[PDB]
Amino acid sequence: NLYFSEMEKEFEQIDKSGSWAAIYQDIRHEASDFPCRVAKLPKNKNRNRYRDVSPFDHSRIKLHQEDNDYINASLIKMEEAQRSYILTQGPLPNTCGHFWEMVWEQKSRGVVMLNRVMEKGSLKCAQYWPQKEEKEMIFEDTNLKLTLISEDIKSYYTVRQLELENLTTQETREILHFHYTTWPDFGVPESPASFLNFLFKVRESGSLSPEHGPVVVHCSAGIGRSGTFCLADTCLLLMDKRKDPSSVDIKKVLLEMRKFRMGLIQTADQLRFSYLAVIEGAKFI
Ligand SMILES: [Cl-]
Ligand SMILES: [Cl-]
Ligand SMILES: [Mg+2]
Ligand SMILES: [Mg+2]
């Protein structure tokens, strides 16, 4: 034991001992297991990108769809932090209408995308938003229209403004799309600093406010990178809210989060990064 924050000491002690992979295995072994029956139904086979990544039945988002209410998406509700997120897979070509249906129904203001459509030659996500202002998208199945209004491209991420219209009612909403383009699969962001700039931009937008529905967060499978993002955010929230900042047990927060969706944080290095981002981020809270 060393005495000279509680979070920082844990980190150094873990980093010296090199037990990230071990602690990460603890989390894996200790993680909740709940059924995903609806997800495994034969008729939902083509709504899942990966057959080993499913939403738990209890926390899955249901489409207000007359036909089939299933989407591979989970509500993560963090009670003390008072923040909610929808974590979802990268939409598939046949589930883009569902994806935007969910955004609409859940009254989300932001979408946070943590992957690229193509990574190392592999398709990770459908092109679910318009890349060009002049070519808008219509989703006929769910009766939605989607138009790129503007985009602000930076080195490590892009922010877009989209206009989502419910064609039935002709209501329109502005959705903000926060796209971190330099976070490789099973990897970590280019640096904690760039990650936190991104996070603070999402926050400053008001997208994570209780005034709106839960932000929709996705990567490819909606667990590794998305898990890292949310865990960092929630931990920083708890530090601000609590009289004791150093009381925030990152491992325990992650396990709580894992009660709502499987596999959040997919490598030991992502775990390490999340600790790192929270410590560095704590300065700015
Ligand atoms: Cl919480
Ligand atoms: Cl695809
Ligand atoms: Mg419930
Ligand atoms: Mg143009």
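Counting starts with 1 at the first residue shown.
Cβ coordinates are placed from backbone N, Cα and C, and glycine is handled just like the others.
Cβ-based neighbour count (10 Å, all protein chains) for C219 (mutagenesis position) stands at 28. Reduced to three states, the DSSP call for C219 (mutagenesis position) is coil. What Swiss-Prot lists as active site, phosphocysteine intermediate is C219.
According to Swiss-Prot, the feature substrate binding site maps to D185, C219, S220, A221, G222, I223, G224, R225, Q266.
The domain 'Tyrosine-protein phosphatase' annotation in Swiss-Prot covers 7-281, and the record cites sequence analysis as its basis.
Record note (Swiss-Prot) on the mutagenesis of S54 to A or D (Swiss-Prot position 50): No phosphorylation. In the three-state DSSP classification, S54 (mutagenesis position) falls within coil.
Long-range Cβ neighbours of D185 (mutagenesis position) (same chain, at least 6 residues apart, Cβ-Cβ under 8 Å): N115, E119, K120, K124, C219, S220, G224, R225. Here Swiss-Prot notes a mutagenesis experiment, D185 to A (Swiss-Prot position 181), with the remark: Substrate-trapping mutant.
What Swiss-Prot says about the mutagenesis result for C219 to S (Swiss-Prot position 215) is this: Catalytically inactive mutant; abolishes sulfhydration.
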Set of same-chain residues at least 6 away whose C-beta sits under 8 angstroms from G222 (substrate binding site): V53, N72, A73, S74, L87, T88, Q89, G90, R261
Cα separation of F4 and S5 (whole Å), the pair that brackets 2 residues absent from the deposited model: 7
Integer Å distance between the CA atoms belonging to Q266 (substrate binding site) and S54 (mutagenesis position): 14
Listed in sequence order, residues not in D185, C219, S220, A221, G222, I223, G224, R225, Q266 with Cβ within 8 Å of the centre of the substrate site Cβ atoms: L114, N115, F186, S226, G227
Span of the substrate site, taken as the largest CA to CA distance across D185, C219, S220, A221, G222, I223, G224, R225, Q266 (Å, rounded to a whole number): 12
Nonlocal neighbours by CB distance (under 8 Å) for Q266 (substrate binding site), same chain, sequence gap 6 or more: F186, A221, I223, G224, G227
